[PDB]
Amino acid sequence: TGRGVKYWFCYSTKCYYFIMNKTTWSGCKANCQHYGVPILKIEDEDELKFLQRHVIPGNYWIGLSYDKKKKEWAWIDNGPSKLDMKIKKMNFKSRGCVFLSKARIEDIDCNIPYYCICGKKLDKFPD
Amino acid sequence: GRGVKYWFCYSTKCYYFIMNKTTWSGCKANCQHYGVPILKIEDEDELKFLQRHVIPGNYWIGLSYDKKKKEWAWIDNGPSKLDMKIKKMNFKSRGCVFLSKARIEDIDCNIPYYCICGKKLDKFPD
């Protein structure tokens, strides 16, 4: 048995898991659930840039996917994000998913084996 | 009496930044009130990160001169990897230590400065 190679890291009032095995997007969603820390939602450009400065060079699935039934992009939580403005002006073509790299965010086939970022807001100071 | 305060985590630690000004020991006492002891800094990477993050000012940390046994000591009475660096700064041996963006320094403990509390996380916050 196993699960893979991951580390965790906090920043501001949020913590993340960077899962350093290449899985499909769905697998990334899956793995993140298994730790109760869901696939990453990015709130703003400050957080995006922090992640890109942080990340070891690679490609990381995040919780933004194409809704096949609705014909719209969707975060893991179905909430809006302050990236949406920029994102919708980024004209994502593929009916696929979204990853980040140190350089940017892009859209590609959800079956591509990439790394994976899980994220979760802290509700209170950790005790 | 309490006032302005925020917390922030980085890597595997979280900190409180208490922004009313108090003596060193008021910092020690206020950090305890929140169950997060006055900051102990582990190494130079941590000190640097804190200098970059902090709003310009002076902040008490859990390093004070121990009259009784004649040494600088951290809050938990343990060693820090930052110790060699500290002994090379030629502090006076008297009072307490505060951090600013440019440096850390010894001074009289009863100067009102701001305050940093720190706690190492031991598990992913649940």
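Shown for chain A, in order and in Swiss-Prot numbering: 140-266.
The header says X-ray crystallography, 2.6 Å.
Note: Cβ is positioned from N, Cα and C throughout, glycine not excepted.
The annotation that Swiss-Prot gives for the mutagenesis experiment A:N160 to D reads: Greatly reduces MHC class I peptide tetramer binding; when associated with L-162. Record note (Swiss-Prot), mutagenesis A:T162 to K: Greatly reduces MHC class I peptide tetramer binding; when associated with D-160. The unchanged residue is displayed. Swiss-Prot lists A:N198 to S among its natural variants, and the accompanying note reads: In strain: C57BL/6, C57BL/6 X BALB/c and NZB. The natural variant A:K232 to T is recorded by Swiss-Prot, whose note states: In strain: NZB.
Known features from Swiss-Prot, placed on the structure.
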| residue | record | DSSP (3 states) |
| --- | --- | --- |
| A:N160 | mutagenesis position | strand |
| A:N198 | variant position | coil |
| A:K232 | variant position | coil |
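Sparsest Cβ environment among the recorded positions A:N160, A:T162, A:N198 (other Cβ atoms counted within 10 Å): A:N160. For A:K232 (variant position), the spatially nearest entry among the recorded positions A:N160, A:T162, A:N198 is A:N198, judged by CA separation. Taking the Cβ of A:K232 (variant position) as centre and 10 Å as the limit, one finds 7 other Cβ atoms among all the protein chains shown.
If you take the Cα of A:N160 (mutagenesis position) and the Cα of A:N198 (variant position), they are about 11 angstrom apart, rounded to a whole number. Each residue contributes its Cα atom, and for A:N198 (variant position) and A:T162 (mutagenesis position) those atoms are 11 Å apart.
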